[PDB]
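Taking it in order: structure first as C-alpha coordinates, then the write-up.
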Amino acid sequence: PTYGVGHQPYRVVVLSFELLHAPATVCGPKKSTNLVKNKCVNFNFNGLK
Amino acid sequence: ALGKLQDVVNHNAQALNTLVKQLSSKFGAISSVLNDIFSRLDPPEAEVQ
Amino acid sequence: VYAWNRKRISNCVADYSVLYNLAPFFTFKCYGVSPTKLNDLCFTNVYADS
(Lines of atoms letter the chains of each structure in order from A and count residues from 1; the text may use other names and numbers.)
(Lines give C-alpha, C1' and ligand atoms only; values in the text may rest on other atoms or scores of the structure.)
Protein backbone atom coordinates (compact mmCIF):
# COMPACT_ATOMS: atom_id res chain seq x y z
CA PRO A 1 0.00 0.00 0.00
CA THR A 2 2.77 2.44 -0.94
CA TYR A 3 2.84 2.68 -4.75
CA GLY A 4 0.60 4.74 -6.98
CA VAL A 5 -2.13 3.13 -9.01
CA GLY A 6 0.05 1.29 -11.50
CA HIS A 7 0.59 -1.95 -9.58
CA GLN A 8 -2.22 -1.95 -7.00
CA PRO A 9 -4.30 -5.15 -6.83
CA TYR A 10 -7.25 -5.14 -9.23
CA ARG A 11 -10.01 -7.71 -8.76
CA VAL A 12 -11.12 -8.65 -12.28
CA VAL A 13 -14.28 -10.64 -13.02
CA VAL A 14 -14.91 -11.58 -16.65
CA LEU A 15 -18.36 -12.78 -17.77
CA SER A 16 -18.14 -14.99 -20.87
CA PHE A 17 -21.40 -15.24 -22.81
CA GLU A 18 -22.30 -17.72 -25.55
CA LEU A 19 -25.32 -16.25 -27.39
CA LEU A 20 -26.05 -19.21 -29.68
CA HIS A 21 -29.10 -21.15 -30.88
CA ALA A 22 -29.84 -23.07 -27.69
CA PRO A 23 -32.54 -23.09 -25.00
CA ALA A 24 -31.87 -19.92 -23.05
CA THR A 25 -31.43 -20.26 -19.28
CA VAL A 26 -30.13 -16.86 -18.10
CA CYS A 27 -32.49 -14.07 -19.14
CA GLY A 28 -32.97 -10.59 -17.72
CA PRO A 29 -35.58 -8.85 -15.56
CA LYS A 30 -37.86 -8.08 -18.51
CA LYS A 31 -41.48 -9.07 -17.95
CA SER A 32 -43.75 -11.11 -20.22
CA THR A 33 -47.02 -10.42 -22.04
CA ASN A 34 -49.93 -12.38 -23.52
CA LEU A 35 -49.52 -14.29 -26.78
CA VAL A 36 -51.54 -12.92 -29.71
CA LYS A 37 -51.36 -15.17 -32.77
CA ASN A 38 -53.56 -13.84 -35.59
CA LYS A 39 -52.08 -10.35 -35.81
CA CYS A 40 -48.97 -8.82 -37.37
CA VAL A 41 -47.20 -7.53 -34.24
CA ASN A 42 -43.70 -7.08 -32.85
CA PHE A 43 -42.43 -10.27 -31.21
CA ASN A 44 -39.35 -10.80 -29.03
CA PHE A 45 -38.71 -14.41 -27.99
CA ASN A 46 -35.44 -14.84 -26.05
CA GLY A 47 -33.92 -11.80 -27.77
CA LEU A 48 -35.00 -12.69 -31.33
CA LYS A 49 -36.86 -9.52 -32.33
CA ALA B 1 -34.50 -30.57 -77.18
CA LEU B 2 -35.84 -27.46 -75.40
CA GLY B 3 -32.49 -26.69 -73.81
CA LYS B 4 -32.01 -23.07 -74.84
CA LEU B 5 -35.25 -22.12 -73.08
CA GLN B 6 -34.35 -23.88 -69.83
CA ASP B 7 -31.00 -22.06 -69.84
CA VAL B 8 -32.53 -18.61 -69.31
CA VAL B 9 -34.87 -20.05 -66.67
CA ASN B 10 -32.09 -21.73 -64.69
CA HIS B 11 -29.92 -18.61 -64.94
CA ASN B 12 -32.64 -16.37 -63.49
CA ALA B 13 -33.30 -18.98 -60.79
CA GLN B 14 -29.61 -19.29 -59.90
CA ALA B 15 -29.28 -15.50 -59.90
CA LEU B 16 -32.09 -15.27 -57.34
CA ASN B 17 -30.69 -18.17 -55.28
CA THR B 18 -27.20 -16.69 -54.96
CA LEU B 19 -28.68 -13.28 -54.14
CA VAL B 20 -30.91 -14.67 -51.39
CA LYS B 21 -28.00 -16.67 -49.93
CA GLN B 22 -25.76 -13.59 -49.61
CA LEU B 23 -28.01 -12.44 -46.74
CA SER B 24 -26.46 -15.22 -44.61
CA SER B 25 -22.90 -13.95 -45.17
CA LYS B 26 -21.38 -11.77 -42.45
CA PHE B 27 -19.54 -8.98 -44.29
CA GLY B 28 -17.09 -8.53 -41.42
CA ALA B 29 -19.83 -7.81 -38.86
CA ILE B 30 -20.58 -9.61 -35.61
CA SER B 31 -23.61 -11.41 -37.08
CA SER B 32 -25.98 -11.40 -40.05
CA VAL B 33 -29.29 -10.55 -38.32
CA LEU B 34 -30.05 -6.83 -38.21
CA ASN B 35 -32.34 -7.10 -35.18
CA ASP B 36 -29.64 -8.90 -33.18
CA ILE B 37 -27.15 -6.10 -33.90
CA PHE B 38 -29.58 -3.26 -33.15
CA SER B 39 -30.68 -4.86 -29.88
CA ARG B 40 -27.35 -6.16 -28.57
CA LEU B 41 -25.35 -2.96 -29.16
CA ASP B 42 -25.30 0.73 -28.25
CA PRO B 43 -26.35 3.18 -31.01
CA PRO B 44 -22.90 4.79 -31.58
CA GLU B 45 -21.01 1.51 -32.00
CA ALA B 46 -23.86 -0.34 -33.74
CA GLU B 47 -23.54 2.05 -36.69
CA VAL B 48 -20.05 0.75 -37.50
CA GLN B 49 -21.24 -2.86 -37.38
CA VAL C 1 -3.78 -15.50 -11.14
CA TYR C 2 -2.92 -19.00 -12.39
CA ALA C 3 -5.86 -20.56 -10.51
CA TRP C 4 -8.68 -18.32 -11.72
CA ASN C 5 -12.04 -19.67 -10.57
CA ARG C 6 -15.02 -20.39 -12.81
CA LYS C 7 -18.53 -20.56 -11.31
CA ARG C 8 -20.96 -21.11 -14.19
CA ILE C 9 -24.43 -19.77 -13.40
CA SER C 10 -27.52 -21.07 -15.19
CA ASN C 11 -31.31 -21.14 -14.87
CA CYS C 12 -31.62 -17.78 -13.13
CA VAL C 13 -32.61 -14.16 -13.78
CA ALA C 14 -29.61 -11.85 -14.23
CA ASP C 15 -30.20 -8.20 -13.28
CA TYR C 16 -27.00 -6.39 -14.26
CA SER C 17 -28.30 -3.13 -12.77
CA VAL C 18 -27.11 -4.32 -9.34
CA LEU C 19 -23.47 -4.01 -10.43
CA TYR C 20 -23.83 -0.26 -11.07
CA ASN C 21 -24.76 0.65 -7.48
CA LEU C 22 -21.79 -1.36 -6.12
CA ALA C 23 -18.21 -0.15 -5.61
CA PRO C 24 -16.93 2.08 -8.46
CA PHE C 25 -16.22 -0.21 -11.43
CA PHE C 26 -14.24 2.09 -13.73
CA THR C 27 -13.21 -0.78 -16.02
CA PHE C 28 -16.62 -1.81 -17.43
CA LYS C 29 -15.34 -2.19 -21.00
CA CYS C 30 -17.83 -4.63 -22.52
CA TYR C 31 -15.77 -6.18 -25.32
CA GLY C 32 -18.93 -7.74 -26.67
CA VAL C 33 -22.57 -6.87 -27.29
CA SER C 34 -23.42 -3.85 -25.11
CA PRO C 35 -22.72 -2.44 -21.62
CA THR C 36 -26.04 -0.64 -21.23
CA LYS C 37 -28.49 -2.65 -23.36
CA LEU C 38 -27.85 -5.86 -21.44
CA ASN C 39 -30.87 -6.42 -19.16
CA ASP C 40 -33.19 -7.09 -22.12
CA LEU C 41 -31.07 -9.95 -23.45
CA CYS C 42 -31.48 -13.68 -22.82
CA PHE C 43 -28.35 -15.82 -22.57
CA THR C 44 -27.72 -19.56 -22.88
CA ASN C 45 -24.64 -20.23 -20.72
CA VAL C 46 -22.72 -17.48 -18.89
CA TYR C 47 -19.29 -18.35 -17.47
CA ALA C 48 -18.10 -15.93 -14.79
CA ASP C 49 -14.38 -16.04 -13.98
CA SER C 50 -12.37 -14.19 -11.35
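Numbers in chain C track Swiss-Prot; the residues on display, in order, are 350-399.
Placement of Cβ uses the backbone N, Cα and C atoms for every residue, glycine included.
Quick look at what Swiss-Prot lists:
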type: VARIANT; residues: C:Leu368 to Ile; note: In strain: Omicron/XBB.1.5, Omicron/EG.5.1
type: VARIANT; residues: C:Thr376 to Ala; note: In strain: Omicron/BA.2, Omicron/BA.2.12.1, Omicron/BA.4, Omicron/BA.5, Omicron/BQ.1.1, Omicron/XBB.1.5, Omicron/EG.5.1
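Residue density at C:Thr376 (variant position): 9 other Cβ atoms are found within 10 A of its Cβ, drawing on all protein chains shown. Recorded residues C:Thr376 (variant position) and C:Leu368 (variant position) have their alpha carbons 12 Å apart, per Cα-Cα distance. Contacts of C:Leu368 (variant position) defined by a Cβ separation under 8 A and a same-chain sequence distance of 6+ are given as C:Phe374, C:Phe377, in order along the sequence.
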